[PDB]
Amino acid sequence: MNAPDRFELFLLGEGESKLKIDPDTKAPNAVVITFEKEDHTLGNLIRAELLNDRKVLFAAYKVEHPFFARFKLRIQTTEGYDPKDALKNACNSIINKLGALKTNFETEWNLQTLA
Amino acid sequence: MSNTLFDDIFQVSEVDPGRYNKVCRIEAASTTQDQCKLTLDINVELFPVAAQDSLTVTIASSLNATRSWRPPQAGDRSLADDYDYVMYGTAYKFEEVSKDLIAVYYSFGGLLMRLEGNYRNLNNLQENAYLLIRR
Amino acid sequence: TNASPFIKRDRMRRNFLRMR
Amino acid sequence: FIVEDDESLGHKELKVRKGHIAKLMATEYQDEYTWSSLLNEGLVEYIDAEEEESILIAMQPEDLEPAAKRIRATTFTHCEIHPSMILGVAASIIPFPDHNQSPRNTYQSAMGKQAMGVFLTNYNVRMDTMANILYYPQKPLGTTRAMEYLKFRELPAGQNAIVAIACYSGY
Amino acid sequence: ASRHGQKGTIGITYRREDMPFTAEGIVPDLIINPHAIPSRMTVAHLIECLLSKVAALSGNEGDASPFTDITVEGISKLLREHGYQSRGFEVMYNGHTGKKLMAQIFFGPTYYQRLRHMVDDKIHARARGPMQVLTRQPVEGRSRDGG
Amino acid sequence: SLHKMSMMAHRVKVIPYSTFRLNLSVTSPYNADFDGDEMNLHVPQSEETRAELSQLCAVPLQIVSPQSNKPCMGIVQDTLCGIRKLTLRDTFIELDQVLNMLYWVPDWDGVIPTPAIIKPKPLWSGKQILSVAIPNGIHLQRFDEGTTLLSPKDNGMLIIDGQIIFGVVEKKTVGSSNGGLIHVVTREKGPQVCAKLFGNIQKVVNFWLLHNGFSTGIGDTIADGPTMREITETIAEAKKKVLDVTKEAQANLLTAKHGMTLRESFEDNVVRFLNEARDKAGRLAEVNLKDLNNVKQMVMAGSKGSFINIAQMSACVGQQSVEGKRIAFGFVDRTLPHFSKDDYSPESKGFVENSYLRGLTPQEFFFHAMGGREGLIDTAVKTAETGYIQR
Amino acid sequence: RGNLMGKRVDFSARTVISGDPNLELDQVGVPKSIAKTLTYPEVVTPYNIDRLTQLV
Amino acid sequence: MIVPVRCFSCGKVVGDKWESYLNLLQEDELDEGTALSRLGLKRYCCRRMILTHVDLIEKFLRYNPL
Amino acid sequence: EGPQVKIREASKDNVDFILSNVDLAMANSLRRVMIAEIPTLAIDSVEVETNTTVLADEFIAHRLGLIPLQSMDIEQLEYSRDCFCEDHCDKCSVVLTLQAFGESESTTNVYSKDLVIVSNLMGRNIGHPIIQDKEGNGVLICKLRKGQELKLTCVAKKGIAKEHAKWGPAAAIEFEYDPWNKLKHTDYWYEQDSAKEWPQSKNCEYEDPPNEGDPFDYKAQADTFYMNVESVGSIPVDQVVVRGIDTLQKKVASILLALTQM
Amino acid sequence: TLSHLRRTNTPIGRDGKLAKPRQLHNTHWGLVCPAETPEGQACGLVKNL
Amino acid sequence: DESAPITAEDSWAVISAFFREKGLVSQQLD
Ligand SMILES: [Zn+2]
Ligand SMILES: [Zn+2]
């Protein structure tokens, strides 16, 4: 009997990490990352904003199979600049932009509530 | 080092839409050379054309073995890139017609083009090049 | 020309109700 | 329907009339014409499989009755009641059956007997070998007249769903 | 299966957030491949979908009624004045990235029913089970744990 | 199981959600749509049998059918339509999409090819990106009926060194055919690379088809007014020719065609006229039909549909058939009890003039039912006899 | 014809099928239930002793 | 059967609206399409369920169990 | 500051607004978070003490499971999951009870406004089933006549919309950008005219018409989105928008700290 | 259930010919449904009114 | 009028009368 349910759909790695940090062997300074318990709702955002950054050279994510809530992501960039530093810069950009969005939303919501 | 490899001025005779939506067919004659002729496909949305337009063409083997492609690096460039229409491709067939007039066929992704001409029958090209149009 | 795409009954129900 | 020949209105007409059909609707909404009471004065006729070698039928009650949509004799003796009643029980459920291929109709008429829905209403009482009852059985948005008589609107087959005819990459 | 001999099964399932979605947010129940249309020749399925959509919008439940005079042109005019595209097409967005799809697609309500051949009664496997008496072979019977 | 295929070996990837699961390309050798079919598994039990099973009965060394010397595999419906959609001169890809596609190709070496245009903008052509999945050192030519080495209609095919140069990818290139790409790569490079070729092509075209979207519907089937009017008058003049022949026959002067009896000649002439009418109308509808019509897109894209399918859904159904002769007088002197006796006008004897869009008048509906029933019973007898005579 | 030339067997399974464009041709997807029912013996070598020990 | 809870497509609660939609058709003599509009179901994925749901529950209910 | 926001109109139950100076993945991910990831409260497990009605037991369970519940104070308690307790302490769950009787001669309905909170509510606004109409009745559950009985014990838990549609607040969404198709992210199937055969967007007039003849503005990029959020009513709509932005950023910050800790 | 109540059946024998009663006939009009039939070993053998 | 002819829509009344009399299993019962 051993067919998985939806508990494993989003609960983070039980006896396991959140992510793998594995170096590619086909191009200089490339690293693949395996997130799990995530999907497009993450991955597209990270890829798009990381591509918006200029110092990177390649950024693309894929999900393997919709039966599994894991997905990969490949980053290479020019020398000196670490890909992990690129990723953490990207995350900082994301947190700061949508925190601003949140603020802005409560301001306008309170304004629209008349008086 | 990587100079122009053929340059000329072309007067378009007329343009064929090609029954498509973004690419068309353009044929032209050289103003200087009376026998050199051209046909070409243009992604017409980035560079609309019509009849009676003077065009400048440039072959430009490189811009100064190749690496991966790069996002274009906004710094100043000593290259053949002060044009308006720059397009990379590959030669694939050579042809001798009229025992003087060479012809050659360059592909561009799926786009095709053609020259004529008998003066530069050795200076002409080699296996792949860019393509530069201005104006 | 009205081409009749759906159903109706009760208009004719009252139609005979006052035709009677 | 029987069609008399000689009308004082001239040409030709079927004998039954608007007054009779109004009397029928009144009897229905009473909730004393019957089918039999319509028989007993010569308005309809029972016809076996042979008198068709002796009679002549009209499709519509207008088709030859007065002398960009669809492409569509003066001796008619009968006119058929409604051409959709050449069908059978299963095939009376296929919406617009005149608008597809006949073998597809034959498949559908086979498969429909394998469908599931309700089948009776005392199903909470009847012990049975295997029974199949679904949760929220919906009458179909499209429908035809016959399945009103089939009580199908009361006991529907399946549910109706929002579809999309796309190829969304995989499956 | 439909009411037109389009029998089929579920490949996989998705939630809404990666189901495709239209501008009003009507996320569809189910998607079938276009290639089941031409070779099966099943026009009336399409006609039903169109008429069902306009019936639901108007409130007035539709009418199939074989040898009547209802045409798709009349259906189209009625649906257009309800405020949608005259052939039932729809602009619709890739629910992964939110980007527009290029080609507009068909869309609408349609009547299905669920068939009895369910997979839980057809899955069957056996490794070294019971064993017949007259011929000393694996016995028959999916219920009887046969081979 | 009937032929050498349908016992094929596989490797196993265990998956959740109980059902089997297999690639779409291997579907037709098994001859199995997903309408509710069922397969069988057979686990080997020892080293010899595992080895010989893997070295003989595995799929990738059975691409070429020994029975008919062309490959039995290929790519099919969705990816075929998507691959013709992607390989057109009139389409293009930008940077983020091409990065994701390149990462979807699994053996991608890590070099991004330079775009065809740097124009002001970086864009890649579908031919260019699809050339990544094609491995290197492959060559192929088509040269059909256009193809002046400057192919204006973009028909034909050419590949230099794993790179498309020109030509719309089509079933005549990537489906099962004699000079097909699959045939070439299996014969040349090695008959297990082709498995990875299917994997790469299928993955990339499926991703791009996801982000392009493709569909069809009623408006594909509907026609244009003037063309419909021409269809109507074409069928009308065909009816006029038939009526003229009937008058000549009923006036007892006919040529009485040699080798045939008088009524046979009459029947031959009228059936010839009606079928010509149907063909002419169908051609008219097809040559009217727009390039954005999706059933046209599939039908010239290989996979499904047909010229006769387009013709029958839009223009005309055509004359129904019961073994060559048209519908006979089952009732005495007439086909069906709604006409007077002794007719031979085509609507009385069974010409379904109308079309599936407009629906059928009930008599025509009945004759259509006749033809379909004939097909079904013929299938139901031929299957048993052919099974016996195969055994 | 029913016991010698063909017969019942063992080690087999039977379900229904569906497409998948994420399996290459030589692969087949099998439910965990079926792979828990079926089996296959292995002989214990020096090479596989630890893996088989863990798997036991 | 009862009206469903929660339209399958969209998710908006339906089932409060049922007996209201009934008495919109009992005494108010109102056309039903406008009845659903005035009930306030402007998308149509929600609209199909009220317009097509049949009520078998009372036909069940007219037995006399226990 | 960054991504400006403009409110077109608002109500008790739906928000319609404008979002600018943002990228496409940003907006789309907000949409998906907001449709799938919002934590809430819903009834989850149920014990039939006594059923008699016509209506079947797992209908009663399933139709229970879909009644929306008051979830303002949802953040105060924690998952049953993560809870230090076992078997539904007050500090991870809440308990619901239903009572019915075939009292009258007529059929008696059982509305959602009959189930009552039993356990410690600890002063946090949780669990009261929403009454949307103006006639007191909640949503209909079940009908009875003269002899049928229901006695229900119910437990609600946290849950999120990803593993079941019970735990959704979302209920609908809308989304639109470039209503005039200036970005050319589609082209229209047609047979005479794209312009004639398609209805204009309602959001057309918010941007100028495409000025008819100017060349293709290739360098441009999508912005200025058009959202309409419409909650079911288990939680106010401003709360669902703000919580969705909050939980998305919580997710991203979590991945950041995981990376730094690695 | 209704379809099964109105249902007709004929015997033929072992194999039978073609234009013998498997195929649909003109006289069947308006009496027996020209659309339903089971397929396989009974097509044209089992028909419904 | 009462003696006017019948437009084709109306015959469903006749069909209703027929079914209300006979039922469907009438041949079995008869
Ligand atoms: Zn809804
Ligand atoms: Zn607790």
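We're sticking with Swiss-Prot numbering for chain I, so the shown stretch reads 4-265, in order.
In case you wondered, yes, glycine gets a Cβ from its N, Cα and C as well.
For reference, Swiss-Prot has these:
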type	residues	note
BINDING	I:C86, I:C88, I:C92, I:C95	Zn(2+) binding site
MUTAGEN	I:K9 to E	Transcript termination readthrough
VARIANT	I:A30 to D	In mutant RPB3-1
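Annotated features, which come from Swiss-Prot, shown on the structure.
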{"residue": "I:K9", "record": "mutagenesis position", "Cβ neighbours (10 Å)": "13"}
{"residue": "I:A30", "record": "variant position", "Cβ neighbours (10 Å)": "21"}
{"residue": "I:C86", "record": "Zn(2+) binding site", "Cβ neighbours (10 Å)": "17"}
{"residue": "I:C88", "record": "Zn(2+) binding site", "Cβ neighbours (10 Å)": "12"}
{"residue": "I:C92", "record": "Zn(2+) binding site", "Cβ neighbours (10 Å)": "14"}
{"residue": "I:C95", "record": "Zn(2+) binding site", "Cβ neighbours (10 Å)": "19"}
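Using a cut-off of under 8 A between C-beta atoms, none of the recorded positions I:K9, I:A30, I:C86, I:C88, I:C92, I:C95 neighbours chain B. The record gives I:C86, I:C88, I:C92, I:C95 for Zn(2+). Within 8 Å of the mean position of their Cβ atoms, the other Cβ atoms in that chain belong to I:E81, I:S83, I:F87, I:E89, I:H91, I:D93, I:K94, I:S96. In this structure, I:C92, I:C95 are the recorded positions from I:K9, I:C92, I:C95 whose C-beta falls under 6 Å of some atom of ligand 2. Cα spacing between I:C86 (Zn(2+) binding site) and I:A30 (variant position): 34 Å, rounded to the nearest whole number. Separation of the C-alpha atoms of I:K9 (mutagenesis position) and I:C88 (Zn(2+) binding site): 45 Å, rounded to the nearest whole number. Listed recorded positions (I:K9, I:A30, I:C86, I:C88, I:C92, I:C95) with a CB under 8 Å from any chain E CB: I:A30. DSSP assigns I:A30 (variant position) to a helical segment in the three-state reduction. Chain A lies within reach of I:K9, taking the recorded positions I:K9, I:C86, I:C88, I:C92, I:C95 and requiring a CB-CB distance under 8 A.
Rounded to the nearest whole angstrom, the C-alpha distance between I:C95 (Zn(2+) binding site) and I:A30 (variant position) is 33. Across the structure, I:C92 (Zn(2+) binding site) and I:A30 (variant position) place their CA atoms 39 angstrom apart. I:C92 (Zn(2+) binding site) falls within neither a helix nor a strand when secondary structure is assigned with DSSP, and so counts as coil.
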